[PDB]
Amino acid sequence: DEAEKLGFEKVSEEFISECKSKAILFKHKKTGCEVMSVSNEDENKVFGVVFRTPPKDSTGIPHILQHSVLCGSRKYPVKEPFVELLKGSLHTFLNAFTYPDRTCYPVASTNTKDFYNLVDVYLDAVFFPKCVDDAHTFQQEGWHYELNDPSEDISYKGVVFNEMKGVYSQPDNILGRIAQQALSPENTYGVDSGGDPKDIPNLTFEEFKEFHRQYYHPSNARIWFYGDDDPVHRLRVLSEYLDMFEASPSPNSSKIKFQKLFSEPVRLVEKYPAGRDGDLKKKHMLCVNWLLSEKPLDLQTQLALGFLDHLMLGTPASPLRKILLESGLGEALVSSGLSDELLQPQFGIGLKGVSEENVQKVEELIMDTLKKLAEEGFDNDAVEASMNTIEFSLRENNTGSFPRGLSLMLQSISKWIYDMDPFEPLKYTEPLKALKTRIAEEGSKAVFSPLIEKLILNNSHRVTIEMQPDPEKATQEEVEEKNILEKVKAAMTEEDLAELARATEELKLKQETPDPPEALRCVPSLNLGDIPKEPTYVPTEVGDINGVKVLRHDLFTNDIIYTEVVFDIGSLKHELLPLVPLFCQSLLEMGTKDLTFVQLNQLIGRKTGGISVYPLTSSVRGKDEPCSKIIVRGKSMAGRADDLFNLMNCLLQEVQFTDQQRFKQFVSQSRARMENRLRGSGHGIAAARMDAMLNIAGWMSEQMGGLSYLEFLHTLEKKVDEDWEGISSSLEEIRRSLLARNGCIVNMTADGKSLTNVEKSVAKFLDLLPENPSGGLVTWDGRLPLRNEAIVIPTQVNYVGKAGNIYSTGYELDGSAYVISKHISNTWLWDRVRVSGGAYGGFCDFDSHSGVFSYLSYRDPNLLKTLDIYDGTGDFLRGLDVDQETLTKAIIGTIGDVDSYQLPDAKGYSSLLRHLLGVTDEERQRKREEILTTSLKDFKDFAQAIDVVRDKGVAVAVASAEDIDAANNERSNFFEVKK
Amino acid sequence: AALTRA
Ligand SMILES: [Cl-]
Ligand SMILES: [Mg+2]
Ligand SMILES: [Mg+2]
Ligand SMILES: [Zn+2]
């Protein structure tokens, strides 16, 4: 027995048919560390280590430690080994997560050598971090005082400190934290594992050290391997770390305790930060929340609840979701759904955008609706739709760019971490069949009504939360923090303050001084020869069906067909452009002459894997004419391809644009969505503003997704009551302008047998379309004026952007630009914008189709300081000495981004986009060879190209009113002020 | 909850 000779006892072993894997549970004899080793033919290998880390306060220790362990370890004594992996590895996944009760460290890769490189850095980080040796990392990642000069105010700074101020300022994050903590006041979930900014400064390095000593011990660890690598070698890898420890009792300390269910419901009123120039009376929220049980529920109940959650909320047609939204009492759902990832399952439901006087009504509606579902039950067509949809997704197992092995780990860990069976959550074929059988034999009412009745309606463990906008909350919090720090300063002697100002300057210089290439040599990399000279092969065949371009990709898809039908919106009247996204929504959430929208949705849910309709807009390298499309993206079993294309035609051609009230609710939902895009994702808004000033593709998207769209939405509610017939006929001319056989493109991904069978369905679908669209043939120009702009929101944190067109310098695209851009992001901007500056993140974005090079920051306390960092990028590049090993790493890191692992639908889709944007296979290959040969000269050449962004680039910021005038007083009339 | 590094 190889295992036992390496110190591991094999506990349990099963074949899981669901994931075609042999899964083995080992236990390290000496420490008791448990290892789930899952072998299969999946080349996207996955590793993770998870520690059970319940906090006992809101100081944020687990979260701070999660950041700190990745800042240097025994074998990797450099500032930030995590970023070195980000820079120079072929990973498919690289991250770290702090959950309320556990901290996870996962990596993935298709390349076995790369995989084991990543695994070693992670193992050494969590077990032998440098952050427990002295306080420096703790201070940087956690909290420290900063004083620029004894004459000035002291401030609090730190990665996690700043991150949590960001978080605690987003209304929806506030609500979910209030709910979790109010539901579970007597265990670890009653406190914040990420850290409350009011409490983070109470944390001492000593507490932080002890937390690591106790909890980051193999005895308290669970380890996951998944994939096609050698099973025995996994244990050999682990023995290096596991053998270096003795058994520890800490798992007895880390065990999570159940919250005993309340005997009476709880009612709470809480504040979130709001803007003053906004009608506060209208932006309340109401959420009702439950803890569903104390006992771990039987495995059939767990499945049945997940099914129930989908049945009530899975689609726009699902009754709870549908009834709440059509009430008109709110703008959108909030903190809604089942969550079962923690010890006890929790269900919540609520609305945001509720008027003050309607809050009791939302509560009454929620309760009435839930009672109605228990009493009347669910129609069998709804139940069949959920069952097909669910069975389809489990079979497809489409995790996107998230590894399948990681998704499995997280399912296993959700029970394993509470000392329950780690195999059980991986299984679903048998439980699902049994549920299906109960529904046929007893009916949905007998299956689902008792769950609603006893776990929800008759459950006194209920928390109701009303959230109210507070225009002063944020100012008052800044006031308390300032007064706290003024007393800190007042309590210090002149020399205490000189010492702190010196520690400040010392820290700033340390984090602005990169580790030299000599140091970074401890982190290994692949050879440039370990890298395929060719791109990932995707079988494309260009063909022709009913006078229409068709792309076929012959790939194993597990008997699923993926189709995209691409219509052109290049010549849509400009007045129609901003209505395109609501047009797409109307196709999917209105009925036909013959069917209601519920009946159509249920047909789609019963027969297919879903259909979506969305705009796509991009520049095309070499032309002024943009690629501007609406895409209808559908999937089904190959045997239901016929039903898929029938339903797509039904959506496209038969839906009637007559539902005024549903259209009004789309508007409100969209307004809600845009408003919190601005708040928590303003960098996407700035990027859109800037592109809109620079090219037609950019201007078009911003009409449909930026500031211009939000502005358009406000004009729209008057237009919907006063002139519905105008809106409806606009919707109808968009359809007329787009639905045509001529210049349509059809993308198909499925195995070769399915494709043949599918073409008959495609041919028939194409037959039913008009030949030519209505409207013009010309793509008419649009642009926003080039202006520096600042967009005002209520926030603590900003989002700062700068961009310009680097092709305008006469710089010509070379693949080295991809390498350099990635390097800029992970070195200069990482070090200055995030670490030194205090932003959650900073990065650059190169659109090689338009030539626009953009700088962006995310949740940034600064504004003009950030723009200054952006301007210094050319000198950084010019100042660089990059040895061959540095070049090699930057190259590998870019090739990893380019060779990123894709499931077959993503392959065929990426191939579609290359065709649309004119990227031929010989262009791909030429660009890859340019990537593989990037040199020091390239870095210097590129410096001169991006200096045009410094000299002639435009800045757009989404920021505080305070910071906008503060900056407009330092640089007079720099930013034009948009409210 | 889930708080990430990158
Ligand atoms: Cl606990
Ligand atoms: Mg862009
Ligand atoms: Mg070259
Ligand atoms: Zn974090």
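So for chain A, numbering is Swiss-Prot's, and the shown residues are 100-1078, in order.
Structure method, as recorded: X-ray crystallography, 2.1 Å.
Just so it is clear, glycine is given a Cβ too, placed from its N, Cα and C backbone atoms.
Lifted from Swiss-Prot, the feature list:
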ACT_SITE  A:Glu240  active site
BINDING   A:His162, A:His166, A:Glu262  Zn(2+) binding site
BINDING   A:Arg705  Mg(2+) binding site
MUTAGEN   A:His162 to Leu  Loss of activity
MUTAGEN   A:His166 to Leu  Loss of activity
MUTAGEN   A:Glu179 to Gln  Decreased activity toward some substrates
MUTAGEN   A:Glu245 to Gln  No loss of activity
MUTAGEN   A:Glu262 to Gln  Loss of activity
MUTAGEN   A:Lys264 to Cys  Inactive under oxidizing conditions and fully active under reducing conditions; when associated with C-895
MUTAGEN   A:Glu430 to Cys  Inactive under oxidizing conditions and fully active under reducing conditions; when associated with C-767
MUTAGEN   A:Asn700 to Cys  Little or no effect; when associated with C-416
MUTAGEN   A:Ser767 to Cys  Inactive under oxidizing conditions and fully active under reducing conditions; when associated with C-430
MUTAGEN   A:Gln895 to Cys  Inactive under oxidizing conditions and fully active under reducing conditions; when associated with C-264
MUTAGEN   A:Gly937 to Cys  Inactive under oxidizing conditions and fully active under reducing conditions; when associated with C-256
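Feature annotations (Swiss-Prot) mapped to structure.
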residue	record	contacts (Cβ under 8 Å, 6+ apart)
A:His166	mutagenesis position	A:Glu240, A:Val258, A:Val259
A:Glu245	mutagenesis position	A:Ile253, A:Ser254, A:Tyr255, A:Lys256, A:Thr603, A:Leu606
A:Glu262	mutagenesis position	A:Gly293, A:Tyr939, A:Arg958
A:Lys264	mutagenesis position	A:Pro296, A:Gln895, A:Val896
A:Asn700	mutagenesis position	A:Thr414, A:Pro415, A:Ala416, A:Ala484, A:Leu687, A:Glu688
A:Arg705	Mg(2+) binding site	A:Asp480, A:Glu483, A:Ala484, A:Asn487
A:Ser767	mutagenesis position	A:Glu430, A:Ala431, A:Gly452
A:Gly937	mutagenesis position	A:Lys256, A:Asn261, A:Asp959, A:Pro960, A:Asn961
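The two recorded residues A:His162 (mutagenesis position) and A:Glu179 (mutagenesis position) have their Cα atoms spaced 16 Å from each other. Around the Cβ of A:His162 (mutagenesis position), the number of neighbouring Cβ atoms within 10 Å comes to 28. Filtering the mutagenesis positions A:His162, A:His166, A:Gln895, A:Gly937 for a Cβ under 8 angstroms from any Cβ of chain B leaves A:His162, A:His166, in order along the sequence. The recorded positions in question are A:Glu179, A:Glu240, A:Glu430, and the one with the fewest Cβ neighbours inside 10 Å is A:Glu179. When the recorded positions A:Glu179, A:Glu240, A:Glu245, A:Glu262 are checked against ligand 4, A:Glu262 have a Cβ within less than 6 Å of one of its atoms. Just so you know, the Cβ of A:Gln895 (mutagenesis position) picks up 19 other Cβ atoms within 10 Å once every protein chain is counted. In the three-state DSSP reading, A:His162 (mutagenesis position) counts as helix. A:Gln895 (mutagenesis position) falls within neither a helix nor a strand when secondary structure is assigned with DSSP, and so counts as coil.
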